[PDB]
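Participant: I'd like to ask some things about the structure below.
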Amino acid sequence: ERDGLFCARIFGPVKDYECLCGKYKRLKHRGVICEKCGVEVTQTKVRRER
Amino acid sequence: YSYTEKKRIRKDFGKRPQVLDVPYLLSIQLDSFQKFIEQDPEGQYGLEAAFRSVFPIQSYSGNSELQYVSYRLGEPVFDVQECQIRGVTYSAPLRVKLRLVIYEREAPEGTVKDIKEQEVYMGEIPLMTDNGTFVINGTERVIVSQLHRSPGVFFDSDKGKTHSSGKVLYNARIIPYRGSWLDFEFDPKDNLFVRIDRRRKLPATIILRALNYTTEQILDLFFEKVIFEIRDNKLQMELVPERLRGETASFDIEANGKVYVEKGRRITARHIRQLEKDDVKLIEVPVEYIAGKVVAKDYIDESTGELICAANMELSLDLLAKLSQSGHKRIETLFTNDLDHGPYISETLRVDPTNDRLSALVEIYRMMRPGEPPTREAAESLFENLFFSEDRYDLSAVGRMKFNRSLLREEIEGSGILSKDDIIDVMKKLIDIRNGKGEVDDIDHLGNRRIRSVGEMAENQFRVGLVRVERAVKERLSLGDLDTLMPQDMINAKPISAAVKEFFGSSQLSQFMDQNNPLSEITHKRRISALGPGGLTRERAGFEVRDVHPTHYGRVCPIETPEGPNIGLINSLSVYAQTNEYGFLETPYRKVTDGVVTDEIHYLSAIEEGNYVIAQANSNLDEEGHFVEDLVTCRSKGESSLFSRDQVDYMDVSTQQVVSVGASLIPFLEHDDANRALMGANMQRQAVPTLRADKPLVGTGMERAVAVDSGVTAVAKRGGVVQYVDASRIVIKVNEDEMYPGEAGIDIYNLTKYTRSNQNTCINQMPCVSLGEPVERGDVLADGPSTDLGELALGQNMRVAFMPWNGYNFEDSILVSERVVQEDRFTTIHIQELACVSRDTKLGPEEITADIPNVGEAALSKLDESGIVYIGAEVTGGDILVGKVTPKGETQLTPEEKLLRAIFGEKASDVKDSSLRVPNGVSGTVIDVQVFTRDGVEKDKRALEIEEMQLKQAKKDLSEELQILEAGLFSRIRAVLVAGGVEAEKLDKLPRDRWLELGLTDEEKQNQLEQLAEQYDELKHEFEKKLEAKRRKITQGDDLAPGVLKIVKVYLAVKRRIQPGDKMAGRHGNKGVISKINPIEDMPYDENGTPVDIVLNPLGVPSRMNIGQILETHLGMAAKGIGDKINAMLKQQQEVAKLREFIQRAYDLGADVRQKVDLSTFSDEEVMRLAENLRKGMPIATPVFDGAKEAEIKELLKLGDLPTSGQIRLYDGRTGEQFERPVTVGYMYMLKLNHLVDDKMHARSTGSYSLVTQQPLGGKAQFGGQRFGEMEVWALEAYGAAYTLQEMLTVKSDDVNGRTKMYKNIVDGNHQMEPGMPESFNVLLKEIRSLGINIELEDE
Amino acid sequence: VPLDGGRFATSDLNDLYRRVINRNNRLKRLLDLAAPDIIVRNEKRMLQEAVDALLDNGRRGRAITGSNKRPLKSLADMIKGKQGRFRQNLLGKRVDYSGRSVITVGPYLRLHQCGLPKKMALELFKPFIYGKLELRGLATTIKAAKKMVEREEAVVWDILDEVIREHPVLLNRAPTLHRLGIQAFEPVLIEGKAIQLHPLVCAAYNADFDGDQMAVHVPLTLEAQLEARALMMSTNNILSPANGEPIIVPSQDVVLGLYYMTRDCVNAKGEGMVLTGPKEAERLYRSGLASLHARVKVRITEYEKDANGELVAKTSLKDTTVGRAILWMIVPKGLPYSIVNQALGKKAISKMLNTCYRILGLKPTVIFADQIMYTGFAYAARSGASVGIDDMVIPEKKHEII
Amino acid sequence: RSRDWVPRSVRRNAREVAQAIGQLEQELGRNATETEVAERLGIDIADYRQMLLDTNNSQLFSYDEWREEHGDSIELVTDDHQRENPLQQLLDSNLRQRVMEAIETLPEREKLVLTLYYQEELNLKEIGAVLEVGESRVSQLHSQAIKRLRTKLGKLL
DNA sequence: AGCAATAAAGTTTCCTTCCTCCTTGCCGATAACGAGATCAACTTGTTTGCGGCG
Ligand SMILES: [Mg+2]
Ligand SMILES: [Zn+2]
């Protein structure tokens, strides 16, 4: 959950990354253009340990 | 003897006339729970005690009230066996009588307002077996009986606490049974102080005011009045002669007209005699004697009202003048013989700040309730609560009793709440020993320790639940309606059951039981501790409790308690030990009267003995006279010494009463070291029964009683004749006289066959009885796992001769033949149990089904259609048991597995398997399955097959039952038709039902046909009834956790044979490892070609001093010959009279053994069977200290026609030449153990890891890696081999990159290294910064 | 993380973070209203209390617990006591490529040898095997190695024998007091599931053969391999650094053999006859013509290097027991004959060996020791050796004294 | 409500079973005949049968000692399903170069199609858009690549 | 054998879409009961420092 302790939002900082139909999101695949709709996307950065 | 005893007799060499046969051994648990449950009317215990303790409840107003009346229980739904099978606790209903009575609060006590007298169910409770256990959830368990300190009072004195002083400090302590403790103390400065529950120190006297006392009365109580009197100018003073005692004269001590003690002069005992003699108390004295004295009582000017001197204030001569003229010609003061009478209270007072009572309560409150506003009534209520509320305080009049004895009162009993007199008296007793009179006492003295039992635990948890009820009950009484609120509407039964379930499931006392061997259980339930609640702790507790105390004698066995850190703490009960009614101990003793030992008994305490004297049993008694010898070693006062003969009061009974049974059974204890006797009996429980049950030959006498009282076996409930026999069950017919009328009297016994223990072992029973044979009551009818003919059988007797052999017996290691491996006669079985559950997911249900994808049919071949194995199979690691499957969601794959599926193209379902499989390393035989499934669900089909064949079984059993019964009844149903005419065989030939119409006469007999049909109806109705009930109960589904769909469960069977490493030993600490097995042909052998079984290392006889094992060994060789001498005759088939004489003389050897038997009594067939049993060897009883003698060992051996020492010529199997010397040879009876080579071995290359730190685990169960300690580091550093450690810490522990690339390099042949940094390091760094710190590192 | 039945398991840290956050958020909400101050005060009391209790619970104020009545464990005890990373996790290590078993004895062995039951060692040198089965091309890839291996072909055992020669290992009893508690041995595979052990190092390990266990470790790399072959090997580890004594004491048995045989009766036979050498004492006694324990004259050839480290032969005759003659058979060419002319108490053997080392160098001492073991075990078995109730002696002069 | 993180109507139903089961247990005076629960709360069996999961199961903690003094915790008796394994990725990469090995003799676009889609995890029909042939030739050629890789052997099945 | 066409079949998308459900926030209706404690710990123990504590 977001705003949390395991906060998804810190790994997925909201205001972020959704495609139109809602396939790729939440930092999961940084360098993904959602191909069916061909929508290009930016700006995401990853820790797990920090 | 009895039939079972006629089968096989064990000789004895005991000689002392025994008085007693041992009692019922485990009476105690039975008793405790018996009294706990039982409806006591008045002399309450437990449950009624608890109710009548919480005698009724009324409202927050005081308007309405519940009332207790009485209770009752039900009987259980399920029998025992279904409960253990089903997986449930075995429990009883509870049924309560209650009366809701209400008061009219308009009326004064207009009690007729409302009565609702009904009854109430509330909660089940567990009950006990005839054995002792409680099963829970299908798990047999036991709880332990406890020891701890009594309640009451306790005195002590520390010695130089502030060691600078090196001074004593006395103090007293009070411990209610329930409620607050309390502590009274002294200081370095001779002043009294107090604390509750170790609160901070306070002056004592504060509380005295807090109980509405003035200093006047205070020192009136504590202090005797030193009265001066001012007769018109001068000081005269009253004197008791024995006040000036060891004291010296301050002035010219004299009389009105006579001098006794001059200046500077000690008031000797003479002058005390003078002063008592010549009748003087009033003596002129200087006024100056006062100045320094203390006023006793606050003296005033009665006109003013002014404290000229506040009480407890030193005196003077200006104050003398003012006081004298005030109208005080008499001044009480304190006596101060600081030697004896010190004014410690006066001192304690004038340190104390307070005078009024109220502020003292305030300050006590302020300590106890800090910060809170000092509201008056709150302090009063607090104080009354702590010791004067029945709610939160108690004594358990045992406390009251012990206390009154520590008061030296007379009344045993009292209240559960304090009084003022008692408190005053404890202050007095404290100050008196502080002056010196009397003493503090000890802890280890058992007279101060009380035991505590299962019943009480039940009491306390139960009433706790009652209190949980009390809360909301009062909450609702005052408020809700009264007319309509049924008494049961208010209640709940969760919490009660919760506590009950808890400590029957949560306590450190409640444990699994040790199902390994009879001894294990019976001892483990006779096991004592002082741990858990109301007890102690290992690291805190020290040596003083661990050690021995003399009072242990005859109550506690000193010779069984482990090597662990809990050495002396737990210790088992003695044999004839009993408990006082209170929770103390007692032990029987033989009275010694006029020198004669009276044959009576008294179970005497842990206190009483210290007064009297007791005689020892090793004493030789002068045959209806008295103790033969003059200086008899008797004992008293915590020690032993030598006393006369007429002098004695009492005697012990036996020579055994000290020991445990685990201790008692090795014979010839009387010739060996103690510590290893400990080790012997400690491992003696830890054994395993073999496949078969081989006897010993050297005994003590007791094995039968434990063979019985363990309760494993069949028994003769009631005499009879064997009716039906089989390898699985038995039917008996009961003897007529014993067959009481109502039932037809046919007991039956279904037996327990291959069944699993909690230590994972084979359990089973077997007959040692035949068919068409009578039965006496009580005897057994079938053996248990580890016995024979009602006698213990947990090892095997075998040959041995001892000498070195080529370094295969270096340090106690063992060497053996191999023929016994052919015999498989130490081989045993280990049942293993395994399960697999169906569960309902969030998505849907898991399923169980044969069909699964990507499976070779090889697996499936052994499964049925539902996906379940065929019974009887034989299986191995990797094999599959249960085709369980799981409906799954989906995944977002990537091209790797995309393409592997592009290649293989085997479709992924929406399901996976969750199948049950054989664990790696295991292989065995399936022999049984069960399944459990819920009420609500369709029963998976094979489980219906199993319910159907179980119904088949049960139906068959009950059919057998009622068919037999009703067949006995068909006897009547034929015979009574015969009454009233004759159809001699026109009766019989035509079908038997068609007899009712046959020749038929009026008067009484129409009713007889009606009686016939009546019984017919009765019986068929009973049958349908019984089927209905039982078929429902069997068909009744299961009660399950949430989410569960059903479960499967499997058993297994695997059988373990010897490989070296196997641990074994005997009965003298004679441990040993096995290194090698010998072919026969290298075995040392004899004149007659017999090689030996076992070989040994005799260097460790004297160093260990396990010498009695030798004595056995003489006998080990010895009695064998007799059997051979008989079997020789047997195969020769000589004659009965030969057997007769030979046997009688075998029993007629000794001087003065007690048992005396004849056999012209016995029949021929008895001789035949007896001889036929004896062929393997003649067994014997060696009582422990009333044992046999060397005369007698060598007497039997000389009849046996052999070397007297029994040490003889042997030649080598290898080479076939004689050794140098003869060697002693014989048989031992020895054992095997559970520390097995396969149970312990483990290796590990590579596998699982941790997660938070990623280094490996430990445990063979979880594929464990081994640990590498600092000590191993230190050693390595001592060498200085860096790279080892580098590897040890990087790659094989943490560095994951490291482990990977090294694995890579090795399989490439490359034996090289690269390091990194452990993760575990930086974790710490990340903890450090978490704590708010700039930890960091300086780069190179 | 979740459990089998969906249940959870957690870290209490979280719980402490939460209260903090709640209180702070409350405080903001409160502050937006400018509320009366007392609730603010309480808010910050509870704040700092939450804070430090996070750091270290029951230090300042009394501790926070769960429902169990047990503390909500803070940070600091990640670092502390035994439990901390230092004493648990960081210095002490769980290890793979390791194992253990119960042990036992190999008498006949040589010191450097150690018993290995098949399957564990089989498991342990697995990746070597895989490399060599791709080497030979039996296992062209890895799965074939795996599959033939779980099939346990004879070639598997052949290549096992191929590898493990010259492939030493590390041994551990617990607890490690001094540095000899571990040693470095060389394998010998055996058919069981229990290790054999060369008897004499019972003492370096404080071991007794009554059910103890040892573990095994591996110098995977070569550096450590060579160190152990060069440092911890059984040959280096023969004298205490504490005090310069042999730790190779033959304790209890072989001593007995030597004392028994190397002994001078008078009674038996053949008293006072003549021989060339010890080979005739063998010749007779193995035919069984003479008491070994019998002073009789024979001829011996003793050697010496009074020269600058060069031998000096000579010979002469001796009235001596036969065993002394025999035992001269084995002495390696440097000693006098006085060495044997007593019946060999324990320390005689100590000094036997001490002298042997300090003069002759090292390896002859080792060899000497080995044969002492073998032969004394042999003649101990020959010995005839047992005790009885009759070997117990009671002086008649006890009862009167009492 | 703030501290708890489970829904509300959940606890309504929990309170309801509590009231009901106690009410009816006193009506009867004995226990555990759930069909009665199905009756009195006559909505369905499966509803409560789920609810018991939903409600009657709460969380626990991680470091509780393992019972018979402190031999180990629950943190040492834990298992995982999502583990690393070294040879599957090894042989997957092996098969990757086997893919290019197989297809390098086959048509130029499909070579690049399957390379750049399978290698660097890029776009498939991006290429179908490049050629504009309808991706039927794609279809049969992809089939052929499978037929080409079904000419060799590999376990890990 | 390589190349395309027509027809069929199965889709994945995917997007709405309107039913239904479900969850986040708020505000309300009779009148007054009592400052907590509540179920524990059993005092390890010797050494060493520091604040008093004169
Ligand atoms: Mg040992
Ligand atoms: Zn999209």
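Here, residue 1 is simply the first one shown, and the rest follow in order.
The deposited model was determined using electron microscopy, 3.9 Å.
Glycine too: its Cβ is placed from the backbone N, Cα and C atoms.
Quoting Swiss-Prot on the mutagenesis of D:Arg1 to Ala (Swiss-Prot position 84): Loss of activity. Annotation of the published mutagenesis D:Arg8 to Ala (Swiss-Prot position 91) in Swiss-Prot: Loss of activity; the original residue is retained in the structure shown. Swiss-Prot lists D:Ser9 to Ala (Swiss-Prot position 92) among its mutagenesis entries, and the accompanying note reads: No change in activity. Swiss-Prot gives this note for the published mutagenesis D:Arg11 to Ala (Swiss-Prot position 94): Decrease in activity. Here the residue is the original one, but Swiss-Prot notes a mutagenesis experiment at this spot, D:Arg12 to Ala (Swiss-Prot position 95): No change in activity. Recorded in Swiss-Prot as a mutagenesis result, D:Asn13 to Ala (Swiss-Prot position 96) carries the remark: No change in activity. One mutagenesis experiment named in Swiss-Prot is D:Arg15 to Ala (Swiss-Prot position 98), and its note says Strong decrease in activity.
Help me see these features in their spatial surroundings.
Facilitator: If you take the C-beta of D:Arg1 (mutagenesis position) and look for same-chain residues 6 or more apart in sequence within under 8 angstroms, you find D:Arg8.
Following the DSSP three-state reduction, the secondary structure of D:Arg8 (mutagenesis position) is helix.
Counting every protein chain shown, the number of other Cβ atoms lying within 10 Å of the Cβ of D:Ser9 (mutagenesis position) is 7.
When other Cβ atoms within 10 Å of the Cβ of D:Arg11 (mutagenesis position) are tallied across all protein chains shown, the result is 14.
Annotation for D:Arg12 (mutagenesis position): no same-chain Cβ neighbours under 8 Å separated by at least 6 residues are found.
Under 8 Å, Cβ to Cβ, and six or more positions away along its own chain, D:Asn13 (mutagenesis position) finds D:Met51, D:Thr55. According to DSSP, D:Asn13 (mutagenesis position) is assigned to a helical segment.
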Participant: Could you state the whole-number distance in Å separating the C-alpha atoms of D:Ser9 (mutagenesis position) and D:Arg15 (mutagenesis position)?
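Facilitator: D:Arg15 (mutagenesis position) has its Cα 10 Å from the Cα of D:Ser9 (mutagenesis position).
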Participant: Once near-sequence residues are set aside, which residues in the chain of D:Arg15 (mutagenesis position), 6 or more away, have Cβ atoms under 8 Å from its Cβ?
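Facilitator: The list for D:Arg15 (mutagenesis position) is empty, so the answer is none.
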Participant: Please report the number of other Cβ atoms within 10 Å of the Cβ of D:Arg8 (mutagenesis position).
Facilitator: 9
